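Down below is the structure, laid out as structure tokens.
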Amino acid sequence: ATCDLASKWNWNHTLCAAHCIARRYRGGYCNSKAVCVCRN
């Protein structure tokens, strides 16, 4: 969870993953380059 790893993956759902959630995916894991790649 390259981003913070406070609890599985800090940030993530915060807003970045929210975009993927609206799409249909669970969210997006913490990419090394701080990118929330849409994934379930």
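Along the chain as shown, the residues are counted starting at 1.
Yeah, the Cβs are placed from backbone N, Cα and C, and that goes for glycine too.
Look at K33 (variant position): DSSP puts it in coil. Cβ contacts within 10 Å of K33 (variant position), excluding its own Cβ and spanning all protein chains shown: 8. Swiss-Prot documents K33 to R (Swiss-Prot position 95) as a naturally occurring variant and attaches the note In strain: Gbjo3a.
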